[PDB]
Amino acid sequence: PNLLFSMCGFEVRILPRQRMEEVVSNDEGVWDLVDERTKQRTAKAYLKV
Amino acid sequence: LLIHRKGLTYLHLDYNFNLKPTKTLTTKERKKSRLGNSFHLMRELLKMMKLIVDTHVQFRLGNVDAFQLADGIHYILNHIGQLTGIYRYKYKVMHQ
Amino acid sequence: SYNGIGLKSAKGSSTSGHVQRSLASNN
Amino acid sequence: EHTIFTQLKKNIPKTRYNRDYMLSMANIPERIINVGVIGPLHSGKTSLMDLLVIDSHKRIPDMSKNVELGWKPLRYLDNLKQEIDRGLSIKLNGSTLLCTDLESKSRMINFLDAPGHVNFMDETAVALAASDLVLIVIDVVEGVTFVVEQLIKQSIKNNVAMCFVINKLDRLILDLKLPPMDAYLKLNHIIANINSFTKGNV
Amino acid sequence: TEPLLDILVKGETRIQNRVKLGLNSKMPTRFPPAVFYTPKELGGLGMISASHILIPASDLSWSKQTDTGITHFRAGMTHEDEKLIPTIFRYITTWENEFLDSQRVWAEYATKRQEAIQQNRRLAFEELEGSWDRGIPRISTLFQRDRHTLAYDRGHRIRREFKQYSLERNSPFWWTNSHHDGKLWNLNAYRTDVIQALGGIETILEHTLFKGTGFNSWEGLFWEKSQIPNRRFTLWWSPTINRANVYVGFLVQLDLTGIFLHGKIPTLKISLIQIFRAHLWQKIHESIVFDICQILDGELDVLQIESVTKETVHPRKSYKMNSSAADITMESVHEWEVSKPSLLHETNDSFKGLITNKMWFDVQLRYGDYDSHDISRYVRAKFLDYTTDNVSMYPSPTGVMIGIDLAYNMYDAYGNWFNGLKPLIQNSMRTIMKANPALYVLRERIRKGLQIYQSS
Amino acid sequence: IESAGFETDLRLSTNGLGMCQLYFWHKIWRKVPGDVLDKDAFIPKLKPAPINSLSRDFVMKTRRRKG
Amino acid sequence: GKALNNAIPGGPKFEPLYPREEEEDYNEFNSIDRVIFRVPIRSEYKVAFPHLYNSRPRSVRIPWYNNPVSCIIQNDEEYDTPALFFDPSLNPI
Amino acid sequence: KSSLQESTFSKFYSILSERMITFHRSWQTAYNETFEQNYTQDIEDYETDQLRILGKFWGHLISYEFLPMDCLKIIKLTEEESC
Amino acid sequence: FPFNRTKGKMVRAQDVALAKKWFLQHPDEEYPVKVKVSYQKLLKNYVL
Amino acid sequence: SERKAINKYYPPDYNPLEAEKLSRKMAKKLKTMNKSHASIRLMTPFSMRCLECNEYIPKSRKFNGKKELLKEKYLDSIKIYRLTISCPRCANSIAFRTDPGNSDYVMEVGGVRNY
RNA sequence: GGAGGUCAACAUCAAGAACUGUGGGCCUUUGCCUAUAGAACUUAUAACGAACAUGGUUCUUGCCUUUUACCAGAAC
RNA sequence: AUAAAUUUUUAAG
Ligand SMILES: Nc1nc2c(ncn2[C@@H]2O[C@H](COP(=O)(O)OP(=O)(O)OP(=O)(O)O)[C@@H](O)[C@H]2O)c(=O)[nH]1
Ligand SMILES: [Mg+2]
Ligand SMILES: [Mg+2]
Ligand SMILES: [Mg+2]
Ligand SMILES: [Zn+2]
């Protein structure tokens, strides 16, 4: 389910909201990925250093 | 006798075993006059003994009290950190 | 009780090693 | 390290009853008997076998001057390091010795001291399958709890004669302090209570 | 991230432990966080503490697997009294919110600019003020002076990154030019929050010498000039760094003064001595004693005083803190009915408690610390200690003790009291604290040490 | 399975007074309240599972240990 | 407590005595999917039955387990209560 | 009030209020009562900016059901009564 | 101990620990953290 | 006897101001205190050329040398000092002046400056 | 001759759960087997001490300019 | 339904 990568010093774990099997409100160190058109949030990007 | 025997007459011991210079020292004095942890440690140690034996003295003189005595040597034995300075020459004593 | 949380011991960690349960997230 | 056990021929204690004379009893099949000792935790089993042993043997190297007058009970049949530190009895251990009955005829006896913890009942089953009769050792204070019931049901199930011991009487007066009457009432309650579960005998 | 939190903690605790070595100590009690975190304008180091927080400790064995969440908090950093301190990450907006705001803002500016173009009007520069600091390009950058040149600057980022190779000194911000990107953050709010997180100026300056210089209010203090010299620092915070609650340390009275040092603090001795020189301690003592002897001279009329004679004082008594002796003695013309001892300000006194002839005064100076700056307690402690004691000699077992903190310029007197005294000593002392030349010589000389000017 | 820590829990909680023994004789057995085959059972992931399904848990685990 | 680097909530804190836990083989054995979580496994277990609940002990000792559960009952209140008396705490039989 | 000074909304206050709700029902009642207090009494003061904070801050609470949702019923849209 | 026996042998004055039995027992309750820390310290020395 | 020393044992009486008076009287009779001269270790900022052995003090060289308070006082009140340095090759004394108005030194008696 | 002593000297006090002597048989004194007598003090939740310090070497750390002095664990 | 608390100093260079 995960898609990992890292750029600069950021490490990013991309979970599509689909396969998370649960959607939980999470802290501010976690991005929400918003589609262009549907204006939805389809994936959470977890950030670490 | 150990101080003068070394040839240093300008370091005075008081009667509380504090070792103080009686003069400002030229450099070669400071070199000759550095005393190690043997001396200084033993100095601190006696200072403790003298201190307690004194408390009992002033009890004997009648000058103090019965209970104030026991409180006294309690205060010593706890506050040796503040009242002595043995903790300088062996820092291990910090455990006690 | 030390349940496996905290540090192996607080020596080099400079903190107090004081741990406390989190009232925040339970249910 | 592993156990505590004496290896020499010359250090084995000296058995005031003359071991040689005991081995002769083995020829008479009717004469020798097998008694196991079973009962719940801390009923005093092992320290009872201690009484028997140090009664029989004349000089034991394991007695400290301490345990000889002992504050701390000498536990002879313990024998394992793990059972010494664990404070418990684990692997069953017996002894064989001859002792005079009250009529002065001596008979040869094999004690099998079983462990008392209810997880080790596995090794009380052995003590039943072997022993000819079972001493069921009981605490007067604890009374007979469910595990005792299971010990008498297993005894009477395997066709093995029973005898009960009521142990730890010092804990009765020296702790609970019961008036002379009330203790006796308590004994009537226990002895009355054990016959209830022994159907064919009283 | 667990490790970077741990490393922030070790980092800050390590630098604080570096200033602590800067004198001699690791000791926690000497250095309460007010020392480090008060901004320079109050005379503290002014470092910015991000390490307090609390650090999620959850489940070493499992967190290798699930990401259990935060089940527990290990203590981040410590203290004697907790207080609290704000931490930077709260004062800087997260990236998400700034990119969102950037998108909405630049959309709005697109529209508004199309309003100025289509209607041939000019930007009000107020109409755009609401968003002025919003947006990652930071709208303000549009209006900077040099933009005409900057449009011909391109490739600035890669240049910034390759400044690693062509020069030694690092440039901690290599990811922005404040010219093109504006200024992406601000702090100053943090400043104020720390000052009130420690209890405000009023509690903070309880730690310093601010009360010793004599200045009544803070606002008029300019310091002198942004780097505080080290000596001036240890003076300014001295009554904490030197304090009587110290765990272990060896009391040593300074040479000619009554100041006590705990252990050895390197600068504090040179600075304090250069405050007290020319035997300024004795001069203070004999100054006060003398002036009180004058005010007692004038009042022989009302109080029925045969003679007011300051005795011949053994030379050392001024700075000897063990046992004292009477400075001024009193004598009864008729006879005196005194009361039980009290504080200077305690009102009700029954003067028929006792009847005596001679009274005596003492002036006991003490240089106080932040542990005990309360005088009256100290004064009653002394007076009871001596008057109960056999050794301390006084012409009659009735007297008055007058204590003074020269560090906080405070005073009090715990005496025996007969009619007429308190209305004298109150007013008179209230003058003397602002009067004597000596105490004035301090209050200027400490100002020389701390390098303070009163402006306005 | 619920007795993993029971004894010490008891013996401490009463400050050393008290005692416990766990023993297995009658060989009783009991249903586990869950339903052994269900797709929708809730897997708590580091928590003890809710009683509505403990059986789907136990089986989905044992099958992972075995194969 | 020391050898296992564990503390009784009132007991002392020591050093690890085996400073390296860091080595971990990535392997199927202890994986979460293969474990059933019932009861938390508090420390007091690991100190109580050290070889059982605690994987890979070293230099550990045997705790001594159990004692008889003292029933001792005494009277410090009245000096004139007899030595042998039936205390209301006891059951009536 | 503090969240309105932040100059932009932050997930911080959302996850804070969420972890605070689930602990005790008094905080349920607290956030409900404060929702009514804000929307009814106190809105007239806030400038259009701070409204951008409040809007999302209550959005995160409603959409994840902590609020709960029916408490939105207070809102009524009329030309006569609206702000 | 010295009490149950009713007979024994003299022990050197510094070998009677009066304060040991206090910190071997639990910390109790009302005590502020400052003394609980002291119980831990002393137990540590004892164990060593 | 520590280099950093907090206390100094004093005689049991020692009226300190009295010792200031008697010592103030003592200060006149001594040879050293009254020498009107001074000794300081220093450097040569402007380099040098000796006028005796034509030796070169190359740029900045340590010297044990002699400071003197000059009877001049720059402007109304500013201090001005005169320093002397002996040459390594020959026994010769060269002197300085410190101009407060013109920051650089100007020198005399036994040396010349390189340009 | 008994009681003692803030007297001394010389033995002995950590091990196959363990001491010593002696009788007899085999090998060739040792050693093994067998028989017999006596075993003070210290030991099983293990030890002479119902108590509790320091030092040396070697590793691991902790402070962190360097050495003494140190931080807390281990082995000898 | 939590009761989990590190330090701390002298000399020489
Ligand atoms: N009061 C009293 N206590 C006893 C008596 N006999 C044994 N105990 C105590 O009870 C505990 C059990 O004694 P043991 O015989 O050693 O234990 P046990 O019989 O071996 O118990 P198991 O190991 O389960 O067989 C011991 O710790 C004894 O102190 C007794 O006669 N009176
Ligand atoms: Mg047993
Ligand atoms: Mg060197
Ligand atoms: Mg050198
Ligand atoms: Zn020359």
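Quick note: numbers on chain E are straight from Swiss-Prot, i.e. 1353-1577, 1599-1829, in order.
From the backbone N, Cα and C atoms, a Cβ is placed for every residue, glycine too.
Under the DSSP three-state reduction, E:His1658 (mutagenesis position) is assigned to helix. Here Swiss-Prot notes a mutagenesis experiment, E:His1658 to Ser, with the remark: No effect on viability.
The note that Swiss-Prot attaches to the published mutagenesis E:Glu1684 to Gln is: No effect on viability. In the three-state DSSP reading, E:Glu1684 (mutagenesis position) counts as coil.
In this view, E:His1687 (mutagenesis position) is surrounded by 11 other Cβ atoms within 10 Å of its Cβ, with every protein chain counted. Here the residue is the original one, but Swiss-Prot notes a mutagenesis experiment at this spot, E:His1687 to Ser: No effect on viability.
Here E:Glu1684 (mutagenesis position) is positioned 13 angstrom away from E:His1658 (mutagenesis position), judged by their C-alpha atoms. Taking a Cβ cut-off of under 6 Å from any atom of ligand 3, none of the mutagenesis positions E:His1658, E:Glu1684, E:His1687 qualifies. Residues near E:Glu1684 (mutagenesis position) in space but far in sequence (CB under 8 A, at least 6 apart, same chain), listed by position: E:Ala1698, E:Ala1699, E:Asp1700, E:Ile1701, E:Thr1702. For E:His1658 (mutagenesis position), the count of additional Cβ atoms within 10 Å of its Cβ stands at 22 [all protein chains shown].
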